[PDB]
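A short worksheet on the structure shown next.
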Amino acid sequence: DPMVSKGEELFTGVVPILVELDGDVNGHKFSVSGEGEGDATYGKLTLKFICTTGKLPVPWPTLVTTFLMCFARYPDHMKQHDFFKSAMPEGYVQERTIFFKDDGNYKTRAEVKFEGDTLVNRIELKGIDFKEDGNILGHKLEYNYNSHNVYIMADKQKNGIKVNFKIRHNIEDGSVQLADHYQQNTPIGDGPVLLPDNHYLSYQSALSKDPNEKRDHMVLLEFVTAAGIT
């Protein structure tokens with residue numbers, strides 16, 4: 001299928017990635033840069049993010065979802081449902097509202113596309129209505145991350161997809177902070193895209209620290225696999 005080919009020929013091997021984020025949460029401004037690589041053959045991403053403005057004013061775990069669904073591994077039987085690769089190289093826009101139960105919300109706009117051989121994710125993030133002393137602005141979330149499925153459905157009238165899901169971040173006292181994600185993606189180009197049947201992506205995420213890094217940062221290892229269309 002020459003449409004499936006175009007996506008295979010873009011993602012076949014290891015692809016370099018660059019991430020850039022500008023954020024303002026409750027007027028606490030910050031910028032983050034990430035670099036790493038993805039190998040969609042294995043659904044694998046390896047990334048390191050650095051807060052280039054100093055201290056990150058929110059917990060690194062709260063940004064993991066915001067910081068590349070094009071690197072999902074779609075099983076062979078599911079390749080006709082991979083919207084994300086089908087939009088490349090022109091890319092797609094990924095927008096979110098993330099509602100932190102009993103606290104503030106993040107609104108995010110990203111553009112994911114190739115710049116030459118490099119896959120780029122440019123993000124603006126605005127957070128409003130946070131509690132200065134809540135779990136987020138008060139840094140009470142643990143530095144870890146649970147596995148989650150993400151359910152993708154077509155958004156046919158917008159030539160794109162909608163995605164809905166809950167992340168539960170562990171709090172230091174042993175409870176959980178719910179982060180309800182609402183998401184929409186639309187292609188940046190005017191060409192055809194694969195609009196999927198309902199399926200999900202399964203995420204595993206591991207957070208760590210670079211022992212030789214003195215700046216505020218996060219090392220992120222993710223594996224992502226499509227399923228749910230037997």
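Please read every residue number as a count from 1 along the shown chain.
Quick check of the header: X-ray crystallography, 1.4 Å.
Using N, Cα and C of the backbone, Cβ positions are placed for all residues, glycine too.
For the published mutagenesis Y145 to C, Swiss-Prot gives the following note: In mut1.9; shifts fluorescence lifetime from 3.03 to 2.74 ns. Non-local neighbourhood of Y145 (mutagenesis position): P61, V64, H169, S205, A206, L207, each in the same chain, at least six residues away, with C-beta under 8 Å from its C-beta.
In this structure, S147 (mutagenesis position) belongs to neither helix nor strand by DSSP; it is coil. Within 10 Å of the C-beta atom of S147 (mutagenesis position) sit 9 other C-beta atoms, taking all shown protein chains into account. Annotation of the mutagenesis experiment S147 to P in Swiss-Prot: Increases fluorescence at warmer temperatures such as 37 degrees Celsius.
Under the heading of mutagenesis, Swiss-Prot lists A206 to K and annotates it as follows: Abolishes the tendency to dimerize and leads to monomeric fluorescent proteins. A206 (mutagenesis position) carries a strand DSSP state (E or B).
Under 8 Å, Cβ to Cβ, and six or more positions away along its own chain, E222 (mutagenesis position) finds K44, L45, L47, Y203, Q204, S205, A206. Following the DSSP three-state reduction, the secondary structure of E222 (mutagenesis position) is strand. Swiss-Prot gives this note for the published mutagenesis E222 to G: Suppresses the 399 nm excitation peak, leaving only the longer wavelength peak at 475 nm.
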